[PDB]
Structures are given as C-alpha cells and as structure tokens.
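> Dumping the structure here so I can ask a few things about it.
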Amino acid sequence: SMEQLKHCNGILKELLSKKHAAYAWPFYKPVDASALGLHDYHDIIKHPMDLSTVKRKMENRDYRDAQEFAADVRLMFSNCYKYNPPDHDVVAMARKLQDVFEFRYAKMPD
Ligand SMILES: COc1ccc2c(c1)C(c1ccc(Cl)cc1)=N[C@@H](CC(=O)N1CCC(N(C)C)CC1)c1nnc(C)n1-2
C-alpha cells in the first residue's frame, strides 16, 4: 500500500540519521572495489547494494510494495556477510544496523 511505503520511507530516514553513523558509514555509498583493493569483489558479489541506491529507488517510486524494499535492504547486509569472515568489524557493524532495520520493519502497521 501507499501507507506502508510511507512507513518504509521513515525507516530509510532512520537508517541514514546521525544517531547510527558509528556503524552505518560503510553502507552509505556503493563498495568502491578499486579504492579498497578488493580485486575479486565484483566476481563474488553479483548484485551490489547500498543505502544511496535504496534512497534513489524510494524517491523514484520503484518499489511496488514493502517486501521489495526489504529485499534490497537485506541484500545489502547479505553481500557484506557473504564477502567477509565472521570475525570482522564490518560484519559487527552490519548486524547492528540490521537490528535497527528489522525492528522498525516489524513495527510497520498492516
Ligand atoms: C567506505 O568504507 C568502506 C565501505 C565498504 C566496506 C568497508 C569500508 C570495509 C570496512 C572495514 C573495516 C571497518 Cl571497521 C569498516 C568497514 N570493509 C570492506 C571489505 C574489506 O575491505 N576487506 C575484505 C576482508 C579482508 N580480510 C583481511 C579477509 C580485508 C579487506 C567491505 N565489505 N563490505 C563493505 C560494505 N565493506
């Protein structure tokens, strides 16, 4: 619905807000494989995703429903878990931001 997509825009605003910056910063823009020295990133990760891409899709009304929005946000986190070992600090940062996302997404009115 239009109303659920409105709640999703509020979730995205929360994920981009200053209170989460200490763990959100790796996710604001696409992974820059050249800058980071990740020569195999685009071989391993076939469908990159990040918050700037989710924001553009929300602004252009490209999500048909709330579930399509959730699939892109979960894809962003899944790519991080897929690429990195489980002991890495970026994985701990992803799980902190994901817990914000999953809590707010669960509270969406029907
Ligand atoms: C703008 O900076 C970014 C953007 C995307 C990143 C990363 C950093 C940060 C990053 C690293 C440390 C901290 Cl504390 C935070 C983030 N990691 C990269 C991954 C990275 O560089 N690795 C891969 C693992 C290697 N092991 C030695 C095995 C080291 C190099 C990354 N992956 N998903 C996202 C999103 N990312």
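Please read every residue number as a count from 1 along the shown chain.
Here the Cβ of each residue, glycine as well, is placed from N, Cα and C on the backbone.
Annotations for this protein, taken from Swiss-Prot, read as follows:
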- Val31 to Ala (Swiss-Prot position 376): Abolished binding to histone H4 acetylated at 'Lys-12' (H4K12ac) (MUTAGEN)
- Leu36 to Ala (Swiss-Prot position 381): Reduced binding to histone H4 acetylated at 'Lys-12' (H4K12ac) (MUTAGEN)
- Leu38 to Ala (Swiss-Prot position 383): Reduced binding to histone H4 acetylated at 'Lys-12' (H4K12ac) (MUTAGEN)
- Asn84 to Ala (Swiss-Prot position 429): Abolished binding to histone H4 acetylated at 'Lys-12' (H4K12ac) (MUTAGEN)
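In the displayed structure, how are the listed features positioned relative to their neighbours?
The secondary structure of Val31 (mutagenesis position), as reduced to three states from DSSP, is coil rather than helix or strand.
In the three-state DSSP scheme, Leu36 (mutagenesis position) falls into the helix class.
In sequence order, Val90, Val91 are the residues near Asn84 (mutagenesis position), counting only same-chain partners six or more apart with C-beta under 8 A.
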> Among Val31, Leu36, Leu38, the mutagenesis positions in question, whose Cβ has the most other Cβ atoms within 10 Å in this structure?
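Neighbour-count leader: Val31.
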